[PDB]
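**Q** Take a look at the following structure, please.
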Amino acid sequence: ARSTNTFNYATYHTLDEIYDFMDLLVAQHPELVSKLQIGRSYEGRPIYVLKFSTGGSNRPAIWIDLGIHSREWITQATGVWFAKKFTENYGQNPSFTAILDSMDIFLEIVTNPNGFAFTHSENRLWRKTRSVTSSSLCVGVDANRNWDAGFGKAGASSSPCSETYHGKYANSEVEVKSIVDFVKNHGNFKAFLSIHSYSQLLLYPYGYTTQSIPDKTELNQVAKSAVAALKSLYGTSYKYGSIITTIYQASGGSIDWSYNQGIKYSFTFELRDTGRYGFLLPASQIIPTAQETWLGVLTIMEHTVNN
Ligand SMILES: C[C@H](NC(=O)OCc1ccccc1)C(=O)NCP(=O)(O)O[C@@H](Cc1ccccc1)C(=O)O
Ligand SMILES: [Zn+2]
């Protein structure tokens, strides 16, 4: 580093290296990327979103967030490689270039900064935010149980010490509310992508009820395609389907909330692996994992642009 070109993508980085990488990239591509602060975390850290845009007014946008669960380190590293990928391929790749010429892409690499900081200094398997429940001494809320979609219903814990704790009311965590507000104010998101690990799954709604979304046929066919493009590189196999049906019942999840707000293409990716290394995926796996998951995400953006 000194430029994102000498930056090392095949290694895990700390919160400071990633935020400093963001400034390097914007500085290197000032007319394509900008850094927006959409909030501050519970402990007072800035929450950043990179906007990639080739111009326009309120262009149709794609939201992608990573690291809402802080111990899932393959997602922040994949986000860093994505962000680089976007500035390299815009101009050279024809379908990506055509997506960016008509749509804006919003990328949040570290959705949960306080827990990420905590996985480096004190506990590598921390999942939740770091908010302090005054009613309790256990710290933190599961941010993927805190959205207003089946909030507080089965599929989440109501105990503060649980690592699935939904929190006291929907959007109690400022890390969640900061996205909700940015995404209601813009008003023109067409796709909402949340990246997690692990298990090799591509999921769409719902997580809290077995009822079918009205557009199941389409999201299913889209998932089918993305999974096939992803598998093209290294043969990695992904399963896909609704959340409740494909990993387990979960309530208050973010993609059920964006899909209920009108954002039709709402999917969550569960990255490598399927359990052998789990959350502590070796660093040798970052690049093959980021390359193949990019082919799946590019498939969804392409469907979004034309349908
Ligand atoms: C809480 C859980 N504990 C855990 O120990 O999971 C182990 C496990 C691994 C793989 C398969 C099954 C189980 C966990 O961290 N799961 C990983 P996740 O954060 O990727 O799962 C998403 C699933 C999900 C996705 C979208 C909406 C709702 C739910 C989640 O629980 O938020
Ligand atoms: Zn997760």
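Residue numbering for chain A follows Swiss-Prot; the residues present correspond to positions 111-417, in that order.
Every residue gets a Cβ built from N, Cα and C, even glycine.
This is the feature table in Swiss-Prot:
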type     : residues                                                   : note
BINDING  : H179, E182, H306                                           : Zn(2+) binding site
BINDING  : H179, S180, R181, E182, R237, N254, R255, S307, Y308, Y358 : substrate binding site
VARIANT  : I289 to V                                                  : In allelic variant
ACT_SITE : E380                                                       : active site, proton donor/acceptor
**Q** Translate the DSSP assignment of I289 (variant position) into the three-state scheme.
**A** helix
**Q** Out of the recorded positions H179, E182, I289, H306, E380, give me the one sitting nearest to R255 (substrate binding site) by CA distance.
**A** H179
**Q** Hey, what's the Cβ neighbour count for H179 (Zn(2+) binding site) at 10 Å?
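**A** Taking all protein chains shown, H179 (Zn(2+) binding site) has 26 Cβ neighbours within 10 Å.
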**Q** To the nearest whole angstrom, state the Cα distance for the pair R237 (substrate binding site) and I289 (variant position).
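**A** So the Cα of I289 (variant position) lies 18 Å away from that of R237 (substrate binding site).
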**Q** For the binding-site residues listed here (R181, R255), which one has the lowest count of neighbouring CB atoms within 10 Å of its own CB?
**A** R181
**Q** So which of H179, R181, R255, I289, listed as recorded positions, have a Cβ under 6 Å from an atom of ligand 1?
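**A** Only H179 meet the Cβ criterion.
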**Q** Quick test of your reading of the structure: among the recorded positions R181, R237, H306, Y308, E380, whose CB sits under 6 A from ligand 2?
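**A** Checked recorded positions vs ligand 2; flagged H306.
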**Q** If I take the alpha carbons of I289 (variant position) and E182 (Zn(2+) binding site), what is the distance between them in whole Å?
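**A** Distance between the two Cα atoms comes out at 20 Å.
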